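First up is the structure itself, then whatever we jot down about it.
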Amino acid sequence: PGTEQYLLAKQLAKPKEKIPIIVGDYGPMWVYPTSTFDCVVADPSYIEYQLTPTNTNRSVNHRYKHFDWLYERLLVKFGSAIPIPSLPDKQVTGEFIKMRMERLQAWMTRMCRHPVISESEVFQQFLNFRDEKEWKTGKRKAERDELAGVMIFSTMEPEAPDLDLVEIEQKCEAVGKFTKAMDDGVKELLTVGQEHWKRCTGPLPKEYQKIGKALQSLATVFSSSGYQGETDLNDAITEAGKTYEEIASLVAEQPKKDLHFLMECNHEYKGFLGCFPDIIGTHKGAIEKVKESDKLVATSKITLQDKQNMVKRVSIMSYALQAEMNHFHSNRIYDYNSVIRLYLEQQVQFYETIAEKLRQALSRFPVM
Amino acid sequence: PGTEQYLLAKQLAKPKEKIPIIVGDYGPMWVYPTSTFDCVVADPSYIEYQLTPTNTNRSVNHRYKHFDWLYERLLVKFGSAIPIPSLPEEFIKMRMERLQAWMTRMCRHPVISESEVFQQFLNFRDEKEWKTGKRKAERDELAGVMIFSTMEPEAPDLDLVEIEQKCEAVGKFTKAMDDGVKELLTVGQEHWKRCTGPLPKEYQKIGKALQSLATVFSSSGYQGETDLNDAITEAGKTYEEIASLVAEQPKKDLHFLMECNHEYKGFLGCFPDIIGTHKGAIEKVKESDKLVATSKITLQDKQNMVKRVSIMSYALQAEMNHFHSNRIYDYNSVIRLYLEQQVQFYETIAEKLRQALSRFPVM
């Protein structure tokens, strides 16, 4: 009964760490700072990743366990208002970090970028703690921060006219519609991409490896005829054989140059998407109860005041839902535009490289 | 058997059709004519084919079956001396294609092309002439191992030593090439299946995927995507086109490489028997010493076998000279072709991607 907690609380409580929301050139949005700071992670007694925020140049170390602590806290606090991606995972008991730390740096960056997650006490303390006590004390301030769940909305304050159930309801279904559809759209590119990946690093190269060796085999036999005029052709035929091997290799190592990234971007968004279900659920559920406000007023189970607060608070929720989406779409555009451009360039360079490798081999052949 | 029949034949009578062999600067070889011709096979009441020998404009029409008859006859007559390549919408076109090449090989062979059977097959004015030539060829008892009797090498007789090693060599080369061609033919067919099956479907699947996404991206109601989502949908189509390219590519190159290696597989399938024939000959010529001491053959009889098996060798080396020279020209040609088409293929993909890339604004 948390949704009823925020919708019916006493609320004599005024937020300290107020989270602003405004209406930019188009739709409600978060108040983005003007000092965006990222944070490096690397330099691997257990595994202790070193976080180096490019903002104070004061390092801090954390073991994976700590990250889960951070994610969990973030999830519990802003989880019902903002999509909190999922941390990677420890493959086996030991390549590993290469695909792990990689996804960890990303996770950190995303968090860092978010105009709200970053300015959060809990995120700060995680990055800015001086000693064992300072850390332990902070690592307990959060765990006890009752300002979480649906309650997070109360700390938010939008500077715009209050919304109404009609429009509010549209945005919710609107959002749930787009996200669900995307998760499918993304889920598919992933499927296909993973298959193509298997082929490009699997059988495809073998085929070229095969042809390349077959050619050379022929050439060598051709050279065992003692006929006048073999040197020219045989050599050309051989180098060609080798060229295909080079090509096979070039093919096997190609996915990691491009497909990989397209694939990563999608996994990352597949994650964000995997969060909206529970977010919308909360919004829908909230909207429903508000609808039951009138019937609750007539039955005298709540006063007209209680109803006002319910609307005012559910209306706030809408603003946050949109403020976040604006953040979501904003990044989507930039990210997909970048990775796909990147994927395309790399491809071009790839095929161009093969073409030339052939031209050379070609020009090695005689004319008869 | 017929081997002994030839090596120890009576003889004393030179044949009518004579096939000369001379040793030029690069070993023995057939006598190539001054003006080599060719033949045309096209223009399709059962199915037939019109053969127009560029030599002297005057076509004749034959039904595939007639060709089969020709293959047989050729094989029976020059088979133990010369490799006879094998015979074969898609069907009638390939068969017509394969028949053209087949016909050309024959026409460009110094011995075959000038043979009575081959000639008459090309120029018969009516059923009478035809059925006649057909009966004469079928009864041309100058075939098999006897064919060598019609050959006259203009050079010193060879020795059982060189003849042998020369023969072995030929078996070792042909056999190896045969194994080498079979390997190439295998991987080529595999890669063909790939390029025409899965691979294309993958790009196809990716192309669609992109489009589906772009579409969804449009239902965001957000602002600015007009440029982006448009470039995405375009790129997706690009891949869908690329898919088609990949699929229709083999016919443009791989196809030919295969045809070349297929034709030679036939050529190489004929050597087992040819070499077997020669090898068997060398043995009969060996036991001669025994056949003499045992009063089986006269001293003269032996000389005939030696001198005669010398002719065989010359022939072998003459055909080999023919074989190798064309192998070189054929492989170099087809491979260049494969490479050319390959380059065009990849540059085409590169280009189509470059276009899709342009539609994507920077940032």
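Residue numbering in chain A adheres to Swiss-Prot, whereby the residues present occupy positions 214-257, 268-317, 322-595 in order.
Note that Cβ sites are derived from N, Cα and C of the backbone, with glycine treated the same way.
Copied over from Swiss-Prot, here are the features:
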- A:392-595: domain 'BAR' (DOMAIN)
- A:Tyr287 to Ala: Abolishes membrane tubulation activity. Abolishes binding to phosphatidylinositol 3-phosphate, but not to phosphatidylinositol 4,5-bisphosphate; when associated with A-313 (MUTAGEN)
- A:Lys313 to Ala: Abolishes binding to phosphatidylinositol 3-phosphate, but not to phosphatidylinositol 4,5-bisphosphate; when associated with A-287 (MUTAGEN)
- A:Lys363 to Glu: Strongly reduced membrane binding (MUTAGEN)
- A:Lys522 to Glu: Abolishes membrane tubulation activity; when associated with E-528 (MUTAGEN)
- A:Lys528 to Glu: Abolishes membrane tubulation activity; when associated with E-522 (MUTAGEN)
When you rank A:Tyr287, A:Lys363, A:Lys522, A:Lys528 by Cα distance to A:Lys313 (mutagenesis position), which of the mutagenesis positions ends up on top as the closest? A:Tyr287
Roughly how many Å separate the Cα of A:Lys363 (mutagenesis position) from that of A:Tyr287 (mutagenesis position), to the nearest whole number? 16
Compute the C-alpha separation of A:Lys528 (mutagenesis position) from A:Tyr287 (mutagenesis position), stating it in Å without decimals. 49
Give me the Cα-Cα distance between A:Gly317 and A:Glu322 in Å, rounded to a whole number; there are 4 residues missing between them in the deposited model. 10
Count the Cβ atoms, other than its own, that fall within 10 Å of the Cβ of A:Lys528 (mutagenesis position), considering every protein chain shown. 11
Per DSSP, three-state class assigned to A:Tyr287 (mutagenesis position): helix
Rounded to a whole angstrom, give the Cα distance between A:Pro257 and A:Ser268, which sit at either end of 10 unmodelled residues. 11
So among the mutagenesis positions A:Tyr287, A:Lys313, A:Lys363, A:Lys522, who's got the most Cβ atoms within 10 Å? A:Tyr287
Write down the Cα-Cα distance for A:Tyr287 (mutagenesis position) and A:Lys522 (mutagenesis position), rounded and given in Å. 50
